[PDB]
Amino acid sequence: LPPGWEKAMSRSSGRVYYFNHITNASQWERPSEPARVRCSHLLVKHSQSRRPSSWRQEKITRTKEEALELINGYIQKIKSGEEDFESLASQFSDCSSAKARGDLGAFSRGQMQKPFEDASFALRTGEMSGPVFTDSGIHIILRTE
């Protein structure tokens, strides 16, 4: 299996699924290094973020647990097709990249927070992560290039 991918069994149905312990992605389907990647992200900050503030809210006070519930709700809406990643990043991301539908542009190793970097490079083009935790808060990351 590609880097970071492992086999598990669903608790509710018993069926085999695959999850990635670098990107926190999980999916039923069996899965399948560049100098640079391009990603977008949606960040939900919480009270222990390095800076607990954003363009959305001057004082961010939600707990880490409440941030993670939000992130999980947005992942659900994205995977169901109810909402697009870009539309939710523009409305809800706690980072000024929201004004570019979450786009960060292209970057190499050695530039972003390390868990964000590792998740970004472990995604294939087009793939989306699960919740990815960094000092800034919790991200959903979409690799676009």
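Residue numbering for chain A follows Swiss-Prot; the residues present correspond to positions 7-38, 51-163, in that order.
Quick check of the header: X-ray crystallography, 1.7 Å.
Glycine is treated like the rest: Cβ placed from N, Cα and C.
According to Swiss-Prot, the domain 'PpiC' annotation covers 52-163.
For the mutagenesis experiment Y23 to A, the note given by Swiss-Prot reads: Reduced affinity for KIF20B. Over all protein chains present, the Cβ of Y23 (mutagenesis position) has 14 other Cβ atoms lying within 10 Å. In the three-state DSSP assignment, the secondary structure recorded for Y23 (mutagenesis position) is strand.
According to Swiss-Prot, the mutagenesis experiment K63 to A carries this note: Loss of peptidyl-prolyl cis/trans isomerase activity. No effect on the interaction with IRAK3/IRAK-M. Abolishes IL33-mediated increase of IRAK3/IRAK-M protein levels. For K63 (mutagenesis position), other Cβ atoms within 10 Å of its Cβ number 23.
Under its mutagenesis entries, Swiss-Prot includes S71 to D or E with the note: Loss of peptidyl-prolyl cis/trans isomerase activity, nuclear localization and cellular function. Applying an 8 A CB threshold to same-chain residues 6+ apart, the list for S71 (mutagenesis position) reads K63, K77, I78.
Mapped onto three states, the DSSP output places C113 (mutagenesis position) in coil. Around the Cβ of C113 (mutagenesis position), 21 further Cβ atoms fall within 10 Å across all displayed protein chains. For the mutagenesis experiment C113 to A, the note given by Swiss-Prot reads: Loss of peptidyl-prolyl cis/trans isomerase activity; decrease in DNA repair of double-strand breaks by homologous recombination slightly less efficient than that observed with wild-type protein. No effect on RBBP8/CtIP.
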* Structure fact -> Rounded Cα distance in angstrom between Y23 (mutagenesis position) and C113 (mutagenesis position) is 32
* Between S38 and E51 the chain has a hole of 12 residues; just give the Cα distance across it in whole angstrom, please. => 15
